[PDB]
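S.K.: Quick one: structure below, then a few questions.
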There are 12 protein chains.
Amino acid sequence: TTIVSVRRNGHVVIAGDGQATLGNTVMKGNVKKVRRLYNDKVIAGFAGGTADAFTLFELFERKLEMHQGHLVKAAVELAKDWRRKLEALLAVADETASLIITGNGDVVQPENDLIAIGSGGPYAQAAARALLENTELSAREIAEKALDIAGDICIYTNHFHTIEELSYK
Amino acid sequence: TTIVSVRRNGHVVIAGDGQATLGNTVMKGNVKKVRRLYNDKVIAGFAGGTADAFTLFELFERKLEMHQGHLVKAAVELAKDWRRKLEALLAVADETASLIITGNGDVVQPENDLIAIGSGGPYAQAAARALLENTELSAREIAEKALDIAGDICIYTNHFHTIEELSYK
Amino acid sequence: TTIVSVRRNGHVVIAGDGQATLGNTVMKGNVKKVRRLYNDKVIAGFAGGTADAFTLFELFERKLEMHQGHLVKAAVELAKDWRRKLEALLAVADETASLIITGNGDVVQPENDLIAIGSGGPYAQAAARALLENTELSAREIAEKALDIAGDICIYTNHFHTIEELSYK
Amino acid sequence: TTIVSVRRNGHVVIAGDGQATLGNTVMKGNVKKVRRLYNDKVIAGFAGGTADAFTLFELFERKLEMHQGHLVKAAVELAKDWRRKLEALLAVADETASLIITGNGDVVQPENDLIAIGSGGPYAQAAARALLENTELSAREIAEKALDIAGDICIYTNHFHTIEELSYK
Amino acid sequence: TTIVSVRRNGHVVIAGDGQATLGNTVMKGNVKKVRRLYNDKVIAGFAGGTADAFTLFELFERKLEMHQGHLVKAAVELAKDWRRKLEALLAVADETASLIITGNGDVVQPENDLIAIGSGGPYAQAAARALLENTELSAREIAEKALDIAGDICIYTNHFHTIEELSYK
Amino acid sequence: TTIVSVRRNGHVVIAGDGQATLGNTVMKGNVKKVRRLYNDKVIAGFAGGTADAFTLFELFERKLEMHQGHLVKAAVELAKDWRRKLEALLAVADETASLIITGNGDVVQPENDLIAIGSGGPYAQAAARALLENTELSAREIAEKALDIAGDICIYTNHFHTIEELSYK
Amino acid sequence: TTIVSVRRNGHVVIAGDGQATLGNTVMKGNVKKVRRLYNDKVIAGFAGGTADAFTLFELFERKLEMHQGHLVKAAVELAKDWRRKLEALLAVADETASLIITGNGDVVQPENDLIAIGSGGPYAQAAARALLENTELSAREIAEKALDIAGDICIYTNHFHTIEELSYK
Amino acid sequence: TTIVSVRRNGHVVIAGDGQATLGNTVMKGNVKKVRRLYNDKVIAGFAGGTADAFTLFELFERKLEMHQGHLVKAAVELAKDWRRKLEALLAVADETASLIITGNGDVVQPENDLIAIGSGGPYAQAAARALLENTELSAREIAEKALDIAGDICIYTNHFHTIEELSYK
Amino acid sequence: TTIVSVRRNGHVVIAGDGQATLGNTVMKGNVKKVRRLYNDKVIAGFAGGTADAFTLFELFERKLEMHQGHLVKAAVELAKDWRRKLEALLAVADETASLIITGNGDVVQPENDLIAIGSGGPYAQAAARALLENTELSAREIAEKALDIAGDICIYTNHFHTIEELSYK
Amino acid sequence: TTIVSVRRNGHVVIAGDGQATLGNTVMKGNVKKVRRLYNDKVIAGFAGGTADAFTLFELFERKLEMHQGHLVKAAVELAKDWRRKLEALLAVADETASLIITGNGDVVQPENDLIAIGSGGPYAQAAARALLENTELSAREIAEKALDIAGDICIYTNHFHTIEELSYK
Amino acid sequence: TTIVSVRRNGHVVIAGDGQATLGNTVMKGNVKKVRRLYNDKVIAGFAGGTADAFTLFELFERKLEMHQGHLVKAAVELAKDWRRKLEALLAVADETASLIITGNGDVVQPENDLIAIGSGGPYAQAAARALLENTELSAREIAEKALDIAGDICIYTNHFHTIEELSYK
Amino acid sequence: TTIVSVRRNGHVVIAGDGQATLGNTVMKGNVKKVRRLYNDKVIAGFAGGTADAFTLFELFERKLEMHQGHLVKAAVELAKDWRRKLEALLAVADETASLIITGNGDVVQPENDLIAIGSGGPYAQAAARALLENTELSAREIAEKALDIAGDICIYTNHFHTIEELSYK
């Protein structure tokens, strides 16, 4: 799996592949790993088992309403509620911030709001970081291009894309 | 990796992917796994390390000259010379026969001259066997279509193709 | 085990083998892995332990009545009730849709309503996909032929068949 | 793999399946695991890798000539020559005796000249022993029927047969 | 251990050995693994820990009274009450049917009412299947002879016998 | 540890050593591993951790009162109550019967009421069985002599003795 | 396996079982593990692979001639010649002494010329030691009775016997 | 460690880090992993043990003289001479070609003369590939920037650089 | 990770790196591992998962208010409340004392109020101890210099710093 | 860790080292492993984690008051609670008795009130036992000298001492 | 095993137990582990296999003659001849020095000519060191008393003694 | 084990501890791990087995004479002769340079001629680096003080010192 998030110029996106691997075989190639939440002003991407991550969605989407729609707090609260047999990673972003929510119940603020998680995560991070620091490409162009390179390199990442973008100020 | 060989209507082909995998990463995606030998009337495909298999080429191409270019004998003789470690598989075919030459030094005659070796071997075998018994497709069409399906399913097989065909009577 | 589902021309079928394996030995060779439900206009096939899957039947057949006989909703509802980790897979199809219901509680829509689950799943998928894209065979002919190839290749799949077909518009 | 040998009424046979398994997949289903030697008055069957066992053939067939055609001595001598990186089992029989030649270099005289080696060995032994002690069936009938049952039970044994019989006094 | 059940000509029997093994040592050699139930018109044999299986007896003998003495229903009901893992296997038979009740809570109808469970199960199955298909022996003779062979082959099965027979129409 | 129980001529005894071993070192050499229960007409010996076994005592001594002082029933009932994180063995005997109560919750009736459990169990069993079948020694003499031999042979058994005898009819 | 040697009243014997075990299955039950040497005034028993031990025979029988027939010296000399890829144990006795010759090349003088080697060795030692110290049985009676007990207890020892006795002064 | 090679516009460079890791500790941070050869018109970089790789240098620098200074042939010849207990990777480039020389004795032509080997190899490949396909940066700028990103991501790669450039035509 | 605490001349500091490692890759390099508490007269540093340690903060900051602001008691009370699925270390200091609060619920008083915890802990301890005993550097200078050396040596520690100082009497 | 207790001539002492080891590194060298309790007429020493053992203190010191100050009971009650994923040993002594309270919840009376627990326990036991049986040294002299020897031999025991003595009648 | 050597007042002794352990069982209890050499003015003790150590004897006794009878001489020369690698330890002493000769071919001068090797070595070292530093006992008394304590503590050491003393100036 | 080397102001030293550890016990505490070579103008220290390292001495001292006394060349030549690998580390220094010679046959030039190898190596590196960069201490003072700290922290390093110094220009 590979989930990428890039933020640039009042835009933020999350892109994910669609590969589901069982052993050395592809079960499915069109998995939707990126969705919108909270009246479509919150975007999220997941890596891991479809169940555990879907648990996290509701569990997170709940905390969003339960906390006004405040991204950071909703995530922080959730860090306590998971602190139990789940293994998945969650990439979450809105107009204000971008974070990662992990299995142990950690909440992580990526360095430049650049998120790259999954098996193919580090490869996408390398491509994204490169494009960020040496081009004037858009957050959507960078995330998409980084995801293709990751799929080219990671055996467990493909070339099916789901991309959700968020325009703001 | 995946190597397929199909024989039908005075034609015989060998098709192979181009993926070289190190761990979970792709080192190279355009490996040439299929070549011609002996004045281009013998075709061969390999699966395994580039070195050990290249050893087998020369070691086999030698026995071809050393034995008139009689395919079967040259292979059988080689079975003794490796009977010492090498881990690679060799698919070899000509106008007359088609065989597999393995690491332990075995020589195997496939059931209907259908060869499918490599990690993605079995999946290509299933696709080929289906096409063979249920279509009127050519040996080249069948091998190519089986190799794509194998690449689609096997994590260790890609969609780069090298195909060598041999027309005869 | 191998369960195959093919949909073509107002027909949909599910086919399964009959092998039950304990270690390296065959316990039973005539397991019924495919049944009809809901007044025989819903067909289902399972892979896994006879118990956990039979749990899923009732648990699913319940939701069918509880939800009008609506296939998709009944499955989606069940995804919550299992979200307690049973290890079986369920292939379910009717006139309208075809889905897979897994252990973690996921519900999956296969790409072209082609379902291939079990140990021998991928091999049947390869054969089915081939036949689908290169013949004019019926959904029943394709599923049966794909199941035989799977049984030929999978050590854990045999040649006992249970097939349930569904004619509609 | 199963190899069976039965001796009864001046007859002795060796029967073997044809399955070659790689992981959980069948590579080949028509392997010839039984042959004749020494001007066709010695029969042998093998279980294991095609190479190591083929080494044993020549290595054994050599000792046969080197020792007159005396079955027992030729085998005993071989026990020293292998006393080194081979893993295979050898079933050998003639007019006089029947033995097993193993990897460590042991030579074993089965209890009632009933030999059953391979993964499916014990199941064929049980069927054979039953038929032996409770029927008047021929050595060929017993070996064949025992091999089918073994193929039915062993995941690693099939229903392809190679049978070599030997009539004498 | 080994439990065998054979049904033939209005007779049904269950036979079991007496070996209790701890590590590589025999704790006890005269374990009673076969008993009668429900006014002695139901017979049962068990494989596993003496406790867990004895739990199953009462738990099963209960359902028998609770359900009229109907063998199949009593077993099916029990499949729910155990749905923890108990680790034992239960062989149960009467005038009407013969079944296996397992640890996960499965209920299994053997192919020809031939039951062979335990470590030595498969060997007894092979001998029984042979005798069944090639002799005219009684259900008691076949079960006993199959149990001896299993004890001869299985390290964990001995030659102490407990046999319960049931004559009917 | 070695606990021995012998029954002969209206007498029954239990004998145990006194060694407590931690790694390769002796912590204690005078452990009391044999006691009397239920107004001193029930004797018991244990092998394992001093805690888990002492749990078993009370848990067993309870069921004795709870069930009249009936040895067998009290033990059988206990088999359910332990069917959980204990690892110990219990040897229990009275005027009527002698049994072993194990960790999984099994209850075992030894072959000739001869009990030998612990690391040095099998050696004492061999000595006891010998004396039983070839001398006219008393149950106390046999158990004591078998325990010494076991201590001589087992690294984990010493020569400190605790013996409890029970005279009856 | 179990090899026993007892010396008493100008007699010395060696007794061994006949079981050959492969995994959990019995290959052969009538192995001859005890023989005579050097004009039948030297007896020997072995435990291990039939090959390595047979190597030891010749290698030892050689040193016997090479050293006059002196038991101890012949064994001691051999200790140097094996001081290399053999794993077997050798029990050797004559009119004068009794010893064990092991794989590392050690020569061991048992305590009271009582030898018990093999998997079932210790159990036979316990029975033998008991009989020795508490009966007036003959060396042949003791060894035989100890071997039966060992076969009763060891999973890897049977009840087939080969006994060689030696009468002297 | 990380070795990168980029070729663009009549330039070719090799860049490497300087980290030497022992366990989880840094032994040295200024290792020179890139050098010039053959009168400074051949550049090379290595990954692995300082010894084995230095062996490869001389062994390769030898073949360069021994073969005119022809890069490809000198490498191919070396592939035979190593076809033995070395574990290192070699990156080699000149005016004409760029190759990798591995431990098994393989010679690999990278896809677009882009070489990225070492633990941090794949991350540098992703950054380089990105810059190549989306900027107009120089081969030196790309290699340096890709090496920094690799050092940022790989625990086993640092930010010490050794860069050798080659201007031609 | 690496947390250092030094106390000297009415000053006490805590210094931590910023590296977050996942596998062999750096997720984040600017983690804040040191904070102030209780109206900024208590400083704390953590090592481990961001979640479990953040649990400890609140859980500890709670006990501070709950206990007057008494450092030692608040920590000791917490030792009971965690005596449960957390894995983190906590370095805590004020005007009066300095302690470590671990996962099992231990509270440890370091030897000279010198705290060095984390993967790079011991290396920082060595540098700090050296500086302490051989220079007149400030507690802040020592901690910072020790942290750099630790980051230079530990693969899992970087050179991002967060330092909190506390001036008192 | 090494805790020693010696009782002689109306005196009883407990001595412990101060080493705390993490991996192969010393975290702390002046740990206080011996304290006084219950108005300083009860002494105790611990071995293990500082937390779990400190739990045991309070848990034990509680039972002391709760039971009067009667040693045995306070310790026995504590054997409950630890009787819960935990590990620590406790040495406890007063004017009347001396005992060990372990992790499983056992209470052990040492042979001659000589207690030696911890990694270095056995070595101190050896030295103490020697001095006891061959000198007229005081209980304090013996315990101190035994502790030094243990620290000299045990890698996990040092030469920091904490000694608490108790004079009585 | 346990070998002790003590030197005091113109005396030097070597003491050893007699236990030979196979698995958890005692093979022999009266092994002679200490002998005299070189016209009985050199004493030696061994720990390990009887063979490898006996090799070392001759190999050492040889070098003694080959080098005048110079103890240190003969041992250092031997260090080269063993530089096999087979497993035994040798304790050697005369009028002048005392050394240990190990498997890798090291020669070690113990601290105060106190040698304690074997499984029970460290325990004897502790007892000896105690007695040495706190009594006026003889080298023979100390070694004997230390060996008993070691036998009491070590599971692999018994109370059979072989002691060789050497009086000089 | 710890070996430290510091070079400062025309001086260079090597310091090592004396601990030899077997399991968790100290075999010896006064091992000499540092010596002089080549007419006492070359100093060396080793870490590892006494044998393998002593091999390295002679093997290195040889190359010194064989190569004039040139430190670097003698070491480089040796790198080939070791390229069957004795597991040891070698620290070597003279007037000109300082290097490490490792087991795989690598030769490493430390960063500032500061060498710290062994289990306690990194701790001594931290202390040394600190002293170097923050004091005006001598190379001998720094190495000794760093070795003490390492011994204080490493469980496998003690406080016995061997120091060799070398004065030059």
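Chain H is numbered as in Swiss-Prot, which gives 2-84, 90-175 for the residues shown.
Per the header: X-ray crystallography, 2.9 Å.
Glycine is no exception: its Cβ is also placed from the backbone N, Cα and C atoms.
I grabbed these lines from Swiss-Prot:
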type: MUTAGEN; residues: H:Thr2 to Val; note: No protease activity
type: MUTAGEN; residues: H:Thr2 to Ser; note: 80% reduced protease activity in the absence of HslU. Almost no effect in the presence of HslU
type: ACT_SITE; residues: H:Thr2; note: active site
type: MUTAGEN; residues: H:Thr3 to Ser or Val; note: 80% reduced protease activity
type: MUTAGEN; residues: H:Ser6 to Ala; note: No effect
type: MUTAGEN; residues: H:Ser104 to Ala; note: 50% reduced protease activity
type: MUTAGEN; residues: H:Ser125 to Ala; note: Almost no protease activity
type: MUTAGEN; residues: H:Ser144 to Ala; note: No effect
type: BINDING; residues: H:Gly157, H:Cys160, H:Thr163; note: Na(+) binding site
type: MUTAGEN; residues: H:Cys160 to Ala or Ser; note: No protease activity. Cannot form complexes with HslU
type: MUTAGEN; residues: H:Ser173 to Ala; note: Almost no protease activity
S.K.: List the residues in the vicinity of the Na(+) site, defined as same-chain residues other than H:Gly157, H:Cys160, H:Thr163 with C-beta within 8 angstroms of the site's C-beta centre.
M.R.: H:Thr2, H:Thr3, H:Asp18, H:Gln20, H:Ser125, H:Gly126, H:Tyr129, H:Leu153, H:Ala156, H:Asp158, H:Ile159, H:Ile161, H:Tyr162, H:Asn164, H:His165
S.K.: According to DSSP, does H:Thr163 (Na(+) binding site) sit in a helix, a strand, or coil?
M.R.: coil
S.K.: For a quick check of understanding: among the recorded positions H:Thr2, H:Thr3, H:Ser144, H:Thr163, H:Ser173, which residue's Cβ has the most other Cβ atoms within 10 Å?
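M.R.: When each Cβ's neighbours within 10 Å are tallied, H:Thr3 tops the list.
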S.K.: Between H:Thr163 (Na(+) binding site) and H:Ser144 (mutagenesis position), how far is it from one CA atom to the other, in Å?
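M.R.: Computed Cα spacing between H:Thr163 (Na(+) binding site) and H:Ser144 (mutagenesis position) is 23 Å.
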S.K.: Look up H:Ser125 (mutagenesis position) in the DSSP assignment and report helix, strand or coil.
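M.R.: In three-state terms, H:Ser125 (mutagenesis position) counts as coil.
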S.K.: Are there any residues at least 6 positions away along the chain from H:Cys160 (mutagenesis position) with a Cβ closer than 8 Å to its Cβ? List them or say none.
M.R.: H:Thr3, H:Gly124, H:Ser125, H:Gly126, H:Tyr129
S.K.: Express as a whole number of angstrom the distance that separates the Cα of H:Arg84 and the Cα of H:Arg90 across the 5-residue gap.
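M.R.: On either side of the break, the Cα atoms lie 7 Å apart.
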S.K.: Please tell me which one of the mutagenesis positions listed here (H:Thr2, H:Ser6, H:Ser104, H:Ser144, H:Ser173) sits closest to H:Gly157 (Na(+) binding site), measuring Cα to Cα?
M.R.: H:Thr2
S.K.: Which residues does H:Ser6 (mutagenesis position) neighbour through Cβ under 8 Å, counting only same-chain ones at least six apart?
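M.R.: Spatial neighbours, sequence-distant, of H:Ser6 (mutagenesis position): H:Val13, H:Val14, H:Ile15, H:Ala16, H:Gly46, H:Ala97, H:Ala99, H:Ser104, H:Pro116, H:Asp119, H:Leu120, H:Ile121, H:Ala122, H:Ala149.
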S.K.: Here are some mutagenesis positions: H:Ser104, H:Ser125. Which one has the most Cβ atoms within 10 Å of its Cβ?
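M.R.: Ranked by Cβ atoms within 10 Å, first place goes to H:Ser104.
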S.K.: Can you tell me the three-state DSSP label for H:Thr3 (mutagenesis position)?
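M.R.: Coil, per DSSP.
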S.K.: In Å, rounded, how far does the Cα of H:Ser144 (mutagenesis position) sit from the Cα of H:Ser173 (mutagenesis position)?
M.R.: 12
S.K.: If I take the alpha carbons of H:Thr2 (mutagenesis position) and H:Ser173 (mutagenesis position), what is the distance between them in whole Å?
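M.R.: The separation of the Cα atoms works out to 26 Å.
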S.K.: What is the Cβ neighbour count of H:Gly157 (Na(+) binding site) at a 10 Å cut-off, with all protein chains included?
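M.R.: Its Cβ has 24 other Cβ atoms within 10 Å.
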